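Asker: I have a structure I would like to understand better, so I am pasting it below and will then ask my questions one at a time.
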Amino acid sequence: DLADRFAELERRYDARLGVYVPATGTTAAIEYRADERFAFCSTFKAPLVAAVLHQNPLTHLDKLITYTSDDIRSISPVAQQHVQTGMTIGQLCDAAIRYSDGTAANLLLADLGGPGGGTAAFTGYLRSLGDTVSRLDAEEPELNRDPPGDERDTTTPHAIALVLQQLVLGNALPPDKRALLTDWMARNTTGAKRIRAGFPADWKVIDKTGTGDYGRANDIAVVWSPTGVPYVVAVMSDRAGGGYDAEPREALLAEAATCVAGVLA
Ligand SMILES: O=C(O)[C@@H]1CS[C@H]([C@H]2C[C@@H]3CCSCN3N2)[C@@H](CO)CN1
């Protein structure tokens, strides 16, 4: 029984675990705390990039964005190295997804524009995909400071799964923008010990991770079986029982993904 395995893992890592895999083909939906709210953490960066792709011509990717010291306010492995020359929208999308670059995320939010520094339009983008649940209320690094239970800056494994399904497998984006998003998530550098670690090597995996205080660790992915059958896999977790300093545990998400992969094989 799968719900039993997920419960075992919660006890092992002193964690709250949320899992959703949408129903597809002759495969039933997998769901565990799938409608409870979990912090986005950095996972929002993937649909952010979709929002910015949708809103503009693909030529927009080549627009150069300049920024400086007081824009670097969060973990920003790529933006910190290019601050003197600036970065193109394209480079920023690349960094936001592949290195979870926070400054890139803020600059892309600003590019979207409108109230809340972009966060309202980010949310409106999800609403356009039929996601009535998720909300982004702040940008980096403030979006990470909400305590356990706080509804600000949250999604649900169910909500973000259906969003990612439309973005990557569905027609939320035209093919050329869709490929750009898909390719960036394929080339993700941060996700090796999470959902990717639970699936056999001959499965293709693309993903965006999230991490936070209170032991938050997320991963949202699309996986393809060796015969090309795709599944969307959303895994979210926290370990709020250990307080603000509780360490995120990637192994939890890797074990949860192993349980899911065995069921989808
Ligand atoms: O800039 C920040 O302070 C935040 C902290 S939480 C989390 C951090 C936390 C994790 C630790 C090491 S590197 C990647 N970092 N990503 C990110 C997304 O999951 C968001 N960036």
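Quick note: numbers on chain A are straight from Swiss-Prot, i.e. 43-307, in order.
Header entry for method reads X-ray crystallography, 1.9 Å.
Including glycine, each Cβ sits where the backbone N, Cα and C put it.
Sharing the feature lines straight out of Swiss-Prot:
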ACT_SITE  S84  active site, acyl-ester intermediate
MUTAGEN   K87 to A  200000-fold decrease in catalytic efficiency with cefamandole as substrate
MUTAGEN   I117 to F  Significant increase in ampicillin resistance. 2-fold and 3-fold increase in catalytic efficiency with ampicillin and nitrocefin as substrate, respectively, mainly due to an increase in substrate affinity
MUTAGEN   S142 to G  Significant reduction of catalytic activity for both nitrocefin and ampicillin. Leads to in vitro clavulanate resistance and decreased susceptibility to carbapenem inhibitors, but is still susceptible to ampicillin-clavulanate in vivo
BINDING   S142, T251, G252, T253  substrate binding site
MUTAGEN   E182 to A  Loss of catalytic activity with cefamandole as substrate
ACT_SITE  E182  active site, proton acceptor
MUTAGEN   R236 to A or S  Significant reduction of catalytic activity for both nitrocefin and ampicillin. Leads to in vitro clavulanate resistance and decreased susceptibility to carbapenem inhibitors, but is still susceptible to ampicillin-clavulanate in vivo
MUTAGEN   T253 to A  Significant reduction of catalytic activity for both nitrocefin and ampicillin. Only minor impairment of the inactivation by clavulanate. Larger increase in resistance to carbapenems
MUTAGEN   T253 to S  Only minor impairment of catalytic activity with both nitrocefin and ampicillin. Still inhibited by clavulanate and carbapenems
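Give me the local environment of each listed feature.
Answerer: The Cβ of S84 (active site, acyl-ester intermediate) lies under 8 Å from the Cβ of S142, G144, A147, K250, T251, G252, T253, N260, each of which sits 6+ residues away along the same chain.
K87 (mutagenesis position) falls within a helical segment according to DSSP.
The Cβ of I117 (mutagenesis position) has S142, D143, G144, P183 as same-chain neighbours under 8 Å, each 6 or more residues away in sequence.
Look at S142 (mutagenesis position): DSSP puts it in coil.
Classification of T253 (mutagenesis position) by DSSP places it within a strand.
Contacts of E182 (mutagenesis position) defined by a Cβ separation under 8 A and a same-chain sequence distance of 6+ are given as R115, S116, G144, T145, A147, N148, in order along the sequence.
Taken residue by residue with DSSP, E182 (mutagenesis position) is part of neither helix nor strand, so it is coil.
In this structure, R236 (mutagenesis position) belongs to neither helix nor strand by DSSP; it is coil. Counting only residues at least six positions away in the same chain, the Cβ atoms of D249, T251, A259, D261, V277, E292, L295, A296, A299 sit under 8 Å from the Cβ of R236 (mutagenesis position).
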Asker: Under 6 Å from ligand 1 by Cβ, which mutagenesis positions from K87, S142, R236?
Answerer: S142
Asker: Per the record, substrate is bound by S142, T251, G252, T253: how many Å separate the farthest pair of Cα atoms?
Answerer: 10
Asker: Using other CB atoms within 10 angstroms as the count, which residue among the recorded positions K87, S142, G252, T253 scores least?
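Answerer: Among the recorded positions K87, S142, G252, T253, the lowest count of other Cβ atoms within 10 Å belongs to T253.
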